Amino acid sequence: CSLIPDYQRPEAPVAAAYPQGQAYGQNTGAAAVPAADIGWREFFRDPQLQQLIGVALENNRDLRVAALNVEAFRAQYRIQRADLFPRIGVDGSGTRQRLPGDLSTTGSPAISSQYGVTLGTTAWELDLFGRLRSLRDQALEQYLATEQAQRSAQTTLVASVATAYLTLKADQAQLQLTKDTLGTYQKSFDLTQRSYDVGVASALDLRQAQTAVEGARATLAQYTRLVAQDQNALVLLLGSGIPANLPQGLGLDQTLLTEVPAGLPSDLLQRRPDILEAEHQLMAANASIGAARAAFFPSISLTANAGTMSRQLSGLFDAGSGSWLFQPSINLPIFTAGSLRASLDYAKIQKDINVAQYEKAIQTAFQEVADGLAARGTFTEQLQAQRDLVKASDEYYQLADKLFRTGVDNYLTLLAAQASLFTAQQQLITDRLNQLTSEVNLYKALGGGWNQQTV
Amino acid sequence: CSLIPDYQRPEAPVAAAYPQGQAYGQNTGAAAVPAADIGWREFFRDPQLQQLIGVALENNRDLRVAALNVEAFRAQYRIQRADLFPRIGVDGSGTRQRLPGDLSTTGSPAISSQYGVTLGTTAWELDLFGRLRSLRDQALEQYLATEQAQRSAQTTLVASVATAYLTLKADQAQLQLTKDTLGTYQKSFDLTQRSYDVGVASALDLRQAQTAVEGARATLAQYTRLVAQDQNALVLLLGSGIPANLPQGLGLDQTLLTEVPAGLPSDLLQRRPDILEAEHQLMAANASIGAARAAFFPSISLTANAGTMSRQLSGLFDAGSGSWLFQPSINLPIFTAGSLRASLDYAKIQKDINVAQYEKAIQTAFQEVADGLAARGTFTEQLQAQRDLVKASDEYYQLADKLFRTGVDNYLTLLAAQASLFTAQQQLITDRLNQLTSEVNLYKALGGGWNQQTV
Amino acid sequence: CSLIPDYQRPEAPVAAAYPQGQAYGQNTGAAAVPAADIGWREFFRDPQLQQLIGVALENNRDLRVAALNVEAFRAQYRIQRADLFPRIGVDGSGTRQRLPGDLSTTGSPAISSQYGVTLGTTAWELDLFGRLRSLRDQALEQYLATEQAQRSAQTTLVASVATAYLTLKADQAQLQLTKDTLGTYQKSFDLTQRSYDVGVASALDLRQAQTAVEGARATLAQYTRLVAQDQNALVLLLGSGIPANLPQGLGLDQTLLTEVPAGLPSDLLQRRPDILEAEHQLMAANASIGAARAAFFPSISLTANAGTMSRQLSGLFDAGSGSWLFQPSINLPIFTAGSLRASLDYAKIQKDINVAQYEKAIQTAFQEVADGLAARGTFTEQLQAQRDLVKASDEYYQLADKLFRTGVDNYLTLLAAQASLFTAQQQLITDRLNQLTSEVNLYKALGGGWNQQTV
Ligand SMILES: CCCCCCCCO[C@@H]1O[C@H](CO)[C@@H](O)[C@H](O)[C@H]1O
Ligand SMILES: CCCCCCCCO[C@@H]1O[C@H](CO)[C@@H](O)[C@H](O)[C@H]1O
Ligand SMILES: CCCCCCCCO[C@@H]1O[C@H](CO)[C@@H](O)[C@H](O)[C@H]1O
Ligand SMILES: CCCCCCCCO[C@@H]1O[C@H](CO)[C@@H](O)[C@H](O)[C@H]1O
Ligand SMILES: CCCCCCCCO[C@@H]1O[C@H](CO)[C@@H](O)[C@H](O)[C@H]1O
Ligand SMILES: CCCCCCCCO[C@@H]1O[C@H](CO)[C@@H](O)[C@H](O)[C@H]1O
Ligand SMILES: CCCCCCCCO[C@@H]1O[C@H](CO)[C@@H](O)[C@H](O)[C@H]1O
Ligand SMILES: CCCCCCCCO[C@@H]1O[C@H](CO)[C@@H](O)[C@H](O)[C@H]1O
Ligand SMILES: CCCCCCCCO[C@@H]1O[C@H](CO)[C@@H](O)[C@H](O)[C@H]1O
Ligand SMILES: CCCCCCCCO[C@@H]1O[C@H](CO)[C@@H](O)[C@H](O)[C@H]1O
Ligand SMILES: CCCCCCCCO[C@@H]1O[C@H](CO)[C@@H](O)[C@H](O)[C@H]1O
Ligand SMILES: CCCCCCCCO[C@@H]1O[C@H](CO)[C@@H](O)[C@H](O)[C@H]1O
Ligand SMILES: CCCCCCCCO[C@@H]1O[C@H](CO)[C@@H](O)[C@H](O)[C@H]1O
Ligand SMILES: CCCCCCCCO[C@@H]1O[C@H](CO)[C@@H](O)[C@H](O)[C@H]1O
Ligand SMILES: CCCCCCCCO[C@@H]1O[C@H](CO)[C@@H](O)[C@H](O)[C@H]1O
Ligand SMILES: CCCCCCCCO[C@@H]1O[C@H](CO)[C@@H](O)[C@H](O)[C@H]1O
Ligand SMILES: CCCCCCCCO[C@@H]1O[C@H](CO)[C@@H](O)[C@H](O)[C@H]1O
Ligand SMILES: CCCCCCCCO[C@@H]1O[C@H](CO)[C@@H](O)[C@H](O)[C@H]1O
Ligand SMILES: CCCCCCCCO[C@@H]1O[C@H](CO)[C@@H](O)[C@H](O)[C@H]1O
Ligand SMILES: CCCCCCCCO[C@@H]1O[C@H](CO)[C@@H](O)[C@H](O)[C@H]1O
Ligand SMILES: CCCCCCCCO[C@@H]1O[C@H](CO)[C@@H](O)[C@H](O)[C@H]1O
Ligand SMILES: CCCCCCCCO[C@@H]1O[C@H](CO)[C@@H](O)[C@H](O)[C@H]1O
Ligand SMILES: CCCCCCCCO[C@@H]1O[C@H](CO)[C@@H](O)[C@H](O)[C@H]1O
Ligand SMILES: CCCCCCCCO[C@@H]1O[C@H](CO)[C@@H](O)[C@H](O)[C@H]1O
Ligand SMILES: *C(=O)CCCCCCCCCCCCCCC
Ligand SMILES: *C(=O)CCCCCCCCCCCCCCC
Ligand SMILES: *C(=O)CCCCCCCCCCCCCCC
């Protein structure tokens, strides 16, 4: 029989609904198709990104280690499941000993000999009180936990590839913007040099143009480096080189992601892989309490073989030399100086530790999803404000330029307007990147992209 | 007897006093009430923060795992302490075997049978040279180490909750400042629109006001997000929701912390929990050398039972069927092909590793405390300078505004002054946050807040 | 015999050459003296840095733990290598038991006794199918892996000490620059106060000078703190205090590093320590497959002693009381309910996991080296651009100042020029630091500085 305690899922120590406030929209509530069911093929619209995610799914080495781990823990479960059954082997044994007279059978010193070849089992533990089965069930729960760990690793890898691709694309946009602004500054500096060679443009205007040109050159080199390093990061995350015939990707100003629902927090318990990993770890910890308990009950062992035995090696397998052995044992502990009780306390404390860690997994998932929702409820406003700021700075630069052709202004206000426009556009690229990254992380936290197509 | 080497605490490989220089004040020297004795109820003046720290102390799941760990290592010590005593059980044994004629007692093939029920101990190791006791003492030292680990986890959690609360408060202040500055910019933009509709204000002034308004709007959205995310972070660190009836908190411009003393570096050895954890780990490593050594001396074992035995099952417990067994053993190793010596080398290298790790713990604590002191000796000057900068920028903005009502200046100098004032105030909030965080981390490094009230 | 599979190094899952693009120079190809052979005494020209690296090599505690680890894994290999040979000990045994009549030799209840002192081995496993040798070879491969781990730790420590020294030096330069700019601002503010007391300088100019002075004061305090904290970081990385009589160091504007070659990616396989660590881990995983396999073949055991035995304690060691025992065993498993097969699957999956982790080590090294090359191919351009920007801002400030002595400009353009110059110089210091750090990390990734002199 089995001494495992009944397993009861701990209550989620999180609020019943995601936090509401100035940064949060209205709670959508229960979703018909939850985020974890929305495949990454549908969440990510960019087909090049989809083919890259597929390349990573099939070539990233960390995900490969995760899948191998599932296989190893399945082996371990299988090793524990086998230990229930008697191990049956062939045993060849010989014994040849000299013995002094007071211990020999003859009364004088003697050389005795004995030989046997038997088929049987030694010290087989008859799982009467479920110790071995408890250990099997803990192995099984740790294996299910490893499976959930693989699914979590995949969601992590998907989000990592998306973020690497988006970061490379954003830095490529920054590089292009810097190229355009450097070309503008270089044209302006050459015109100002020609106007200074004729005594019209002052040295002040020329030096300010030169500062603008050098600053743009330095930022150009910086973003050139960042673009190459983002390529390297993406190649590492893919586990393979970038394919040559990739489909056409979408630019940052397109709709790149599907707006995934928030759902209820409780959905996480059933749909977020690392929470299910935590829960299977807890169910294993619980399973091991059965073993700790079974130790106090009687242990039943059996040693049994059948085969041939003889005093002479020449008499083996020979008619009239058959032998067999049946040897049962029971052991009931009485006194261990508190050992068995301390072992059971250990088992119980382990269950408690796993309870705390499952609860902490739930709280961490809640915090990550609430942070994603606070980012969803504010990046739209911040991006509208940043688009309006880019527009207003462009209007101001165009007005200063239309005033410049009629003189009036000096060659400082125009450079200031251009610098502010460049900074505003860099910040707009960065903000778009941050909004896309927050949305990807929210998809991951809700249940991620374990599915390729939507279930 | 016991072969554990004498334990001698390694010398602290740090300077005798904290580093002195331009960033450090004068060394206060030995403190009457050291930082580790100052309770977190006294260190933190904000009563809302105190109630939040209490909520975290009773609901954070990592601290719960730490406390459970102390209990598990205590179980393990108890399991090792029991192994000294003989395990006494009841043993039921049966043996029924067929044997060929040349091996049977009758000279022809025979079925013999034997049964016994005894009370006794099997293979009990008489701890003569202290092997088992060495292992017990290593278990005990690892348990004391786990206790110190819990205390370190609590200090870490206290500092983390303080820093989360201060970060939420600072970002709320940034949000309020941004609201005020956005309202000012919006009033100014509406007045400039009305002045432009009558041909008085130029399009340049209007576009610059619009850029200011959009920038403030974007920063407003950003800080709105940060405030919500800081709330989420704090809720995760509490392990529970924020309580509704919290006392009134103190604002950032108040005195939030007590200035804790620096003390001597040596104080750390006796008062910083992770150093004591390291030292108990080392004392355990040392304890295990006793076991490694005891292996070379004789091992003494005893098997002893008393009970009933009989050739027939029907003859058990029956008068004249009593039996008893006394079976001692000594084993002295002679040749192991260097095994035992390599085992002892392993034990000794482990002691050495723990020595290095205790020393590294001391050096790390010294570096953290010296960094806290370098922050204490400079944040005051930086905060004075930043207050003076905010004041000077406010004077400049007020003078530009008092000049604006009489025309003279354009609608660009005023916006520049307002932008500089806003940036200076943001930096002042950030600097106050950094000073408070550095002070909290210094309290943690010195010995933290294991005590609630001052001892 | 041995059932270990043949070991075949996995193909490098990286491109045949480092990535080429706008941020990368032309591939130098195979180097005559590869980076891993260039000693850190030659790579780092600053002799003070060399003496500091030596101090860290001999006093850093993490590197000490790494070296101790090599010694511990060597002990473990030695413990496994010994297990091949029979453990020979002296065995003292006694047995005194009462037995009921139906089981005694006399037919009535009897007390029998037996004593022996023998020299021999018990249950010695004759490594016929290489199980023990397989475990030895896995121990040996894990030891070689630990050796490579030490070398990687040293390269890491060297790069960490270089980066700590360069960061301290850069922040000291920032502190000196801030001191100079604060002195300039203070002189200018005092002159403006004297010019305002006579009604010449406006309050606007005075307030703007005061803002500049306070900003410089705050930045001064910040960099003062950073310098002290960098000192603390360096002291922690050294494991010892800074020596007093250090040689003269080189300034940031000097040539501090030797430009190390890139070489081929394949060079990493043979020259980067953590890849060789990964490979030895894989060779160990492979080695353990031999043990998993050997389990299925017959196990051969021997128990053999020679000594004295007697029915009376007084008859030991006595002429005619010699005895000896020769007891061989063979065990061939037949049925284990899939256990042995699951054990072999486990071994094989472990080999596969180590394959994936070695491949991932190769890909990570490639990405780190490609990032170092993308930094090498762009920091030169960015630093030229930043020097030109500092020069142009200095020209602009000098022209504005030469115009100021003849009045014309107000006391705002000069402060703006000074602020831009200060920011440009800070960014130039930061860029030089980043270029030096990237070059150090590239040296580490290529093979680091395991050698002191060049091999
Ligand atoms: C003589 C051998 C009998 C050994 C007892 C076997 C105990 C069987 O145990 C059963 O095995 C199944 C899979 O193995 C599982 O489905 C059951 O849950 C499990 O209880
Ligand atoms: C025919 C042998 C019966 C074995 C005793 C009970 C073992 C229970 O074990 C079950 O035995 C089944 C076959 O009997 C197998 O198909 C199952 O895999 C196994 O779980
Ligand atoms: C007649 C009494 C028979 C005793 C046989 C079983 C004794 C079990 O002992 C009990 O086992 C429990 C585990 O489930 C533990 O919780 C208890 O602490 C332990 O006392
Ligand atoms: C591993 C199984 C070992 C037990 C196999 C023995 C099967 C039954 O044992 C039989 O019992 C009879 C009388 O009791 C004898 O006459 C037979 O010789 C004997 O084989
Ligand atoms: C020449 C090398 C071969 C060595 C033979 C080893 C086998 C030893 O032979 C032994 O000798 C005994 C006599 O004392 C015989 O009675 C035994 O039957 C036999 O086991
Ligand atoms: C290494 C394992 C091989 C198995 C041994 C073959 C089985 C031996 O076979 C036996 O040999 C005896 C002669 O000694 C004969 O008396 C038996 O009839 C015969 O069955
Ligand atoms: C046959 C089993 C014997 C059980 C022996 C003692 C069981 C618990 O031990 C108790 O703990 C006390 C601690 O002071 C000891 O003094 C006593 O042995 C006993 O009262
Ligand atoms: C066979 C009896 C030998 C002497 C009995 C020693 C019993 C030791 O006493 C043990 O002390 C522990 C606390 O220290 C308790 O937890 C154990 O229950 C108790 O049995
Ligand atoms: C017959 C059982 C005797 C076993 C030897 C017991 C060894 C006792 O050992 C003692 O036990 C105490 C707590 O357990 C400790 O206070 C002592 O430091 C320890 O030496
Ligand atoms: C009464 C049994 C004596 C046991 C032999 C020495 C065991 C020493 O052990 C001690 O025994 C004490 C009771 O004697 C217990 O109170 C202690 O917990 C225990 O440490
Ligand atoms: C007459 C000689 C008696 C030998 C019995 C003990 C032999 C101990 O042997 C010694 O034990 C020490 C551990 O303390 C080790 O340091 C030594 O290397 C080992 O040789
Ligand atoms: C676990 C303890 C087992 C030993 C208990 C036996 C107690 C003493 O043993 C006694 O010795 C006497 C002569 O030597 C005999 O007359 C007694 O029958 C016998 O019980
Ligand atoms: C009908 C199902 C019950 C099976 C009974 C199993 C007990 C076997 O009974 C055995 O048989 C022997 C004869 O060879 C007896 O002499 C033994 O006393 C007995 O152990
Ligand atoms: C399962 C454990 C139960 C313990 C068995 C009860 C003890 C048996 O009791 C014994 O039974 C004998 C008859 O066979 C009698 O001769 C003995 O007098 C009686 O004490
Ligand atoms: C009874 C114990 C026997 C001890 C056997 C050898 C002890 C150490 O072994 C030594 O190492 C040498 C290595 O070349 C071997 O040649 C020799 O066996 C021996 O000199
Ligand atoms: C019983 C003797 C069997 C042959 C003796 C083999 C002894 C192996 O020699 C061993 O080699 C090691 C170095 O390799 C040494 O560290 C060991 O001390 C030495 O004993
Ligand atoms: C009687 C003792 C014999 C035990 C078998 C020893 C197996 C020897 O094994 C050999 O030992 C050497 C170092 O130990 C290695 O160089 C060899 O690779 C290894 O195969
Ligand atoms: C002289 C004892 C021979 C031991 C049997 C083969 C053991 C092989 O082992 C080798 O033995 C050599 C000495 O013989 C040692 O020098 C080597 O260290 C050892 O690897
Ligand atoms: C006459 C048949 C002799 C069987 C003795 C060895 C049986 C080995 O068995 C085989 O060992 C291999 C390991 O190398 C495994 O891959 C196989 O799965 C296993 O079946
Ligand atoms: C650990 C080694 C134990 C075996 C040592 C015994 C050496 C050889 O054994 C010899 O065999 C002869 C006949 O076979 C007898 O006359 C001798 O008395 C006996 O010593
Ligand atoms: C006075 C304290 C010393 C106790 C002596 C313990 C040794 C017990 O002495 C035993 O008694 C037997 C008689 O039954 C003798 O025949 C045995 O030779 C002897 O082992
Ligand atoms: C504790 C180990 C000490 C070893 C015991 C010394 C060896 C004993 O020596 C033996 O003593 C016998 C008397 O009993 C004599 O007959 C033997 O001649 C003598 O060799
Ligand atoms: C002497 C070794 C006995 C081998 C026993 C069975 C070996 C594999 O077991 C098989 O698996 C099936 C699962 O349904 C079981 O029904 C059967 O026992 C068997 O066909
Ligand atoms: C001695 C035979 C007792 C009954 C045989 C039970 C065999 C259990 O069957 C086992 O089931 C596993 C799948 O579940 C397979 O992987 C094993 O190969 C198979 O042997
Ligand atoms: C689940 O609750 C378990 C039920 C109780 C079973 C008790 C144990 C009986 C089996 C013992 C048979 C072993 C024979 C040994 C002969 C000396
Ligand atoms: C501490 O220094 C230990 C002191 C030395 C004690 C030596 C061992 C004596 C005990 C042996 C008794 C076992 C009897 C076995 C009978 C064959
Ligand atoms: C490598 O391929 C192994 C070769 C095959 C050797 C087979 C095993 C023979 C040794 C057995 C000797 C033990 C004697 C036991 C007596 C009953």
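Shown for chain B, in order and in Swiss-Prot numbering: 18-472.
Determination method: X-ray crystallography, 2.8 Å.
From the backbone N, Cα and C atoms, a Cβ is placed for every residue, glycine too.
For the published mutagenesis B:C18 to G, F or W, Swiss-Prot gives the following note: No palmitoylation occurs. The protein functions normally in antibiotic efflux. For the recorded site, B:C18 (mutagenesis position), the DSSP three-state label reads coil. B:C18 (mutagenesis position): 10 other CB atoms within 10 A of its CB, across all protein chains.
The mutagenesis experiment B:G216 to A is recorded by Swiss-Prot, whose note states: Abolishes complex formation. In three-state terms derived from DSSP, B:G216 (mutagenesis position) belongs to neither a helical nor a strand segment and is classed as coil.
For B:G424 (mutagenesis position), the count of additional Cβ atoms within 10 Å of its Cβ stands at 7 [all protein chains shown]. Quoted from Swiss-Prot for the published mutagenesis B:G424 to A: Abolishes complex formation.
Spacing of B:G216 (mutagenesis position) relative to B:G424 (mutagenesis position) is 15 Å (Cα to Cα, whole number). A distance of 98 Å separates the Cα atom of B:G424 (mutagenesis position) from that of B:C18 (mutagenesis position). There are 7 other Cβ atoms within 10 Å of the Cβ belonging to B:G216 (mutagenesis position).
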